Number of protein chains: 2
Amino acid sequence: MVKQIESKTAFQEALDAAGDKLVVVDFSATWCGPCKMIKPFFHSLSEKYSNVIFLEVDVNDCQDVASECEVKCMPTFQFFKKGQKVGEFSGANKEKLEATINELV
Amino acid sequence: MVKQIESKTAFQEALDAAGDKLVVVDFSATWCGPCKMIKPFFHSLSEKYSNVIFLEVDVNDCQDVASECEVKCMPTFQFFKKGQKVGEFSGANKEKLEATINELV
């Protein structure tokens with residue numbers, strides 16, 4: 001299932017506890033049409049791939065995290081392995097999302 | 001100078017009162033780095049071109065306007081003439097912003 005992040009402390013701790021697993025973060029906004037469109041698919045991925053950690057961050061709720069990760073489009077998916085960003089793209093493209101996960105896992 | 005929009009009613013009325021003038025709308029978010037970076041230049045344009053109307057809309061303040069204009073990146077500049085959208089692009093590119101205004105005015 002998807003973990004809801006509500007502070008910078010929580011964001012950093014999740015990246016830590018992740019260990020060697022791939023982490024996928026969905027940066028979204030409640031008023032953005034695509035974001036709402038791709039939400040159910042994002043949750044399905046977390047049930048299919050149990051060896052990957054899925055996190056959700058509302059940019060309005062955590063303005064400090066959004067600003068530091070340099071987010072500028074919604075939704076933006078950022079990929080991390082061992083505390084480091086190893087991938088990134090924006091837009092609600094289902095095929096590309098899953099294809100990227102298979103490349104980095 | 002730049003007009004701050006704080007409701008959908010105000011947005012529609014400005015587009016109306018505009019008459020035959022070109023309208024440039026800056027869709028932004030307070031936490032987005034580029035947005036803050038290009039703000040002073042956007043205001044300078046409103047003092048240079050007095051025959052063009054410049055409007056600013058915070059996407060968090062007017063979620064209904066952002067959603068209907070289908071905004072997905074920040075900042076997004078949308079151009080309107082006689083109630084119709086005649087141009088659009090996103091990103092803080094100063095040259096492109098001014099060059100577009102000279103093409104549509």
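Please read every residue number as a count from 1 along the shown chain.
According to its header, this structure was worked out by X-ray crystallography, 2.0 Å.
Heads up, the Cβ atoms here are built off N, Cα and C, so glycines get one too.
Database features, via Swiss-Prot:
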- A:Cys32: active site, nucleophile (ACT_SITE)
- A:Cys35: active site, nucleophile (ACT_SITE)
- A:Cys73 to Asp: Strongly reduced S-nitrosylation of CASP3 (MUTAGEN)
- A:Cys73 to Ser: Retains its reducing activity (MUTAGEN)
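It is A:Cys73, among the recorded positions A:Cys32, A:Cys73, whose Cβ has the fewest other Cβ atoms within 10 Å in the structure shown. A:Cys73 (mutagenesis position) sits 10 Å from A:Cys32 (active site, nucleophile), counting Cα to Cα. Spatially close to A:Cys35 (active site, nucleophile) yet at least six residues away along the chain are A:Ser28, A:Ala29, A:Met74, A:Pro75, A:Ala92, judged by Cβ distances under 8 angstroms.
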